[PDB]
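S.K.: First the structure, then my questions, so here it is.
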There are 2 protein chains.
Amino acid sequence: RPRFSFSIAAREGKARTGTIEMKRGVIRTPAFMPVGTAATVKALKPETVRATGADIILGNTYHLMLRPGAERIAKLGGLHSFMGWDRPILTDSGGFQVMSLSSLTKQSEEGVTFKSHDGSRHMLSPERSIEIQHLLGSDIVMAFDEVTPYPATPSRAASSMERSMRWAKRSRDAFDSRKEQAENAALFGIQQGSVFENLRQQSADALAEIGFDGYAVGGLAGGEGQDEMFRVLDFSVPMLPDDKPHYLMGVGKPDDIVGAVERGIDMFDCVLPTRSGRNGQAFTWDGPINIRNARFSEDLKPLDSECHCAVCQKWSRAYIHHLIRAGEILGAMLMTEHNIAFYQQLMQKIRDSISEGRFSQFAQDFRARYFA
Amino acid sequence: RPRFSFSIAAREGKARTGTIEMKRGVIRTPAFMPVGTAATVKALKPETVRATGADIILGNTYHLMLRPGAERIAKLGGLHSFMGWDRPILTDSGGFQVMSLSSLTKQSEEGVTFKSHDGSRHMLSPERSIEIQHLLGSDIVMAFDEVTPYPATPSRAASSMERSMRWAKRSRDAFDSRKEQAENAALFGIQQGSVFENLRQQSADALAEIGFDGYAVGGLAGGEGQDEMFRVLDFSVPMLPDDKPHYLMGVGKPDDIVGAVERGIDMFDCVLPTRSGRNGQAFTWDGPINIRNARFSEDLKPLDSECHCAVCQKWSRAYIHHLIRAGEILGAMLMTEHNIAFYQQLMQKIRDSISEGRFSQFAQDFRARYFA
Ligand SMILES: [Zn+2]
Ligand SMILES: [Zn+2]
């Protein structure tokens, strides 16, 4: 396999299905990436993550740089070796969690300094973020950008997008200057601009001029609501280069994924299925359920009637109800495995339906049942 | 397979190795039984418990009767079906945890009434305990006894042992009157008498007159220290019928197990490897380690150099150190799997060494290294 190659096998409207080939493996798109925080997908061995159908996982740079430390992970042989996942890993830049979780935050054109949420002092910059992602041994490296809050005024969205594009060029140059990283990993840029079409366009043009292996739509899933998110995707995704993957960062709920694929998105991540699995929320084709509800206490059916996962093969709603109510670790294990398996089955249905030219019908059928 | 048959294949001094055959499976002795509290061996799927080598698990009646409830479990098809473990299960009587965890405790010759640790009111008696164990679908049912605290005066140890023997007869009669239980499960009696040889003898004689499928040594591992425990086993175990299994309740540390087998014990349980696994304590042939210690932060070796478990095949001390320090669920999963696998490897070495007439040498070699 090559360092990076994205092939599109089939299309339907704006939707695409295909493959990303990388040295560590093939990624089927559209793809869902389970989130590994601190070098673990919560409550799952890597073999179980793979058994659910995942081709790639996401690792959080911020958490890793705090515990166990990026230099330490590099000394120990890299993130893949450390956690026992040998397939591709996409790392985020660390910037988002600096803003959402850290304490200091002195921001500047150079980057950000901050206090860990033991109050030790740390720094991130385009250069240091790219370096940390190298030390982790990331396969897909995210450019370091500045968070644009929602809502944002046009002036502030513009200023922040402009800074992010300067940081995208610095990220590109840092990545390219490190021969081992340039030859073995891929680099994605992040489109900014809040909800403003003109700023989204300027951002896409700047990122395409620099040139990346893939393009994320940043700044969404931050409070805006689905209608607004879809409205922004409607004009934003077509601005990105068609022949590279489009990654919607932090999305999301099953219905958000379906609509985003309808709008040209190829890659997804979110904590939702893992975090909400822990935590009683289980996804089903008839919509989510909360397994803690008393109505499930004697329900012998599996979490979902059709799901092919090992949890649905082997245990009842009644048992999982009991485990989650009792605070048992096995409850978190089982809920997380089922929810990430459900997400992968959703992605497989999306891929097959695009391949077969019946994705619009699938989306309609999916929604009719999920919201019945 | 029969309802119950204990065969002794080989002996060395007081030590024995053999098999218990029951309808749901064969148990190799000496046996270690991982403890399932509330219908789960903490942080492990039943398939993983089996992969470590366990032939039988213990279920805690007290916890089960509170959550999810014994009648509910029976409605749902029994404990085996509910939790997904199809091999034998030994249930305790519930009495111990009434004393250690519950709030009310009004004790009488009839039994005990108590408040749950939501303050709902419950009762246990020989008859109700046997009934609850039936409703759970237990394969090995423990007679309901009275807890003798350590230390105990001779008068109080005698009074309590005498009550326990009256309750042993009531347990026997309750079990025998329920045809389905009598035909499919086994019943063990519990020897009492604190540290007093004469009381231990009276207790053994009373239990043998009633007649049980197996005999537990109760009332130890309660604060007495290893020398005293071994001193009591020295005279107590030979009092029990030789041709039935001898079960030392609540023991214990690897060295306690080796010495107890030297003294004629065939069956063991304890929370130690699971609870202490969570929790940073890992067993090794060179003695226990605490994986949280900073000295392990960059240690690429497995938990134990010889252990054949999947954790030692796949992950380093450094990774598990990180997970436990970070409070990650996967840390509990990995530590628990390794510790229960270590216990099963200990039992296998004990069985093979007795079978080969070299158990005394094994015990000496084991101690020399474990305490080096
Ligand atoms: Zn499932
Ligand atoms: Zn091991």
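Swiss-Prot numbering applies to chain A: residues 11-127, 129-383, in that order.
Using N, Cα and C of the backbone, Cβ positions are placed for all residues, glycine too.
In case it helps, Swiss-Prot gives these features for our protein:
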ACT_SITE  A:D102  active site, proton acceptor
ACT_SITE  A:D280  active site, nucleophile
BINDING   A:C318, A:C320, A:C323, A:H349  Zn(2+) binding site
MUTAGEN   A:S103 to A  Strongly reduces activity
MUTAGEN   A:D156 to A  Abolishes catalytic activity
MUTAGEN   A:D280 to N  Abolishes catalytic activity
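What does the local environment look like for each feature on the list?
M.R.: Under the DSSP three-state reduction, A:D102 (active site, proton acceptor) is assigned to coil, being neither helix nor strand. For A:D102 (active site, proton acceptor), the same-chain residues that are 6 or more apart in sequence and have a Cβ closer than 8 Å to its Cβ are A:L68, A:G69, A:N70, A:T71, A:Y72, A:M153, A:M260.
Annotation note: A:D280 (mutagenesis position) sits in a strand segment as assigned by DSSP. Sequence-distant neighbours of A:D280 (mutagenesis position) (same chain, 6+ residues apart, CB-CB distance under 8 A): A:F42, A:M43, A:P44, A:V45, A:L68, A:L100, A:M260, A:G261, A:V262.
A helical conformation is recorded for A:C323 (Zn(2+) binding site) in the three-state DSSP classification. Note on A:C323 (Zn(2+) binding site): other Cβ atoms within 10 Å of its Cβ, all shown chains, come to 23.
Taking Cβ-Cβ distances under 8 Å and a sequence separation of 6 or more, the neighbours of A:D156 (mutagenesis position) in its chain are A:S103, A:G105, A:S175, A:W178, A:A179, A:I201, A:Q203, A:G229.
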S.K.: Please report the DSSP secondary structure of A:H349 (Zn(2+) binding site), reduced to three states.
M.R.: helix
S.K.: Please report the number of other Cβ atoms within 10 Å of the Cβ of A:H349 (Zn(2+) binding site).
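M.R.: I get 27 for this one.
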S.K.: For A:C318 (Zn(2+) binding site), what is the tally of other C-beta atoms lying within 10 angstroms of its C-beta?
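M.R.: A:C318 (Zn(2+) binding site): 20 neighbouring Cβ atoms within 10 Å.
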S.K.: With a radius of 8 angstroms around the mean position of the C-beta atoms of A:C318, A:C320, A:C323, A:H349, what other residues of the same chain does the Zn(2+) site pick up?
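M.R.: So the additional residues around the site are A:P313, A:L314, A:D315, A:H319, A:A321, A:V322, A:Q324, A:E348, A:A352, A:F353.
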S.K.: Pick the one among the recorded positions A:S103, A:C320 whose Cβ has the fewest other Cβ atoms within 10 Å in this structure.
M.R.: A:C320
S.K.: Filter the candidate list A:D156, A:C318, A:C320, A:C323, A:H349 of recorded positions, keeping only entries whose CB is under 6 Å from an atom of ligand 1.
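M.R.: Only A:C318, A:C320, A:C323, A:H349 qualify.
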